[PDB]
Amino acid sequence: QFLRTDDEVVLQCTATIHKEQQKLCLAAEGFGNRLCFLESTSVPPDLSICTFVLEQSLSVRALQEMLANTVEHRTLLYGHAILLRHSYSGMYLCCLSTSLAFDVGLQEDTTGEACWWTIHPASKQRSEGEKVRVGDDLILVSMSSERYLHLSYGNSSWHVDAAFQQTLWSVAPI
């Protein structure tokens, strides 16, 4: 099966510390604090706030042409920029300006690069233009900041940010 625009998906990462491995899913609440956070699975405790829709998939050239022009169920392909709408809130996953790693959260406005993420394979091949398959692990890079959607450990919990190092995400329909 291939990932496609309009698919409802969850984004999961694998977190290991002190030899305890677990799978975590990206989540956000509809209101209040806009920042995303991560839930442990095993099914997360609250699946309705982890669901995103792949709303658009455009080539980087197309997207940058679109945006430049404002200044005065398609298969996802590697290298394309995607827009991910959080189902529960209707807002979009976004690299924020606030804090070496930036915060990742939700916003309403998609006219700008902060809500766009380019998809890249996990391997040493760029595989540019190849179809993304369910089962592939992906690297997601912010079009605004060029940082990676990234798993971080704090003092006691796992967090998600946009950082200078990569994380592999599993994106599957659910």
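By Swiss-Prot numbering, chain A shows 12-53, 58-87, 110-136, 143-217, in order.
Just so you know, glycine gets a Cβ as well, placed from its N, Cα and C.
As recorded in Swiss-Prot:
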MUTAGEN   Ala77 to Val  No change to global protein fold or protein stability. Alters local protein folding
Neighbouring CB atoms within 10 angstroms of the CB of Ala77 (mutagenesis position), all protein chains considered, total 11
Unmodelled stretch of 6 residues flanked by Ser136 and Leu143; CA-CA distance (Å, integer) comes out at 7
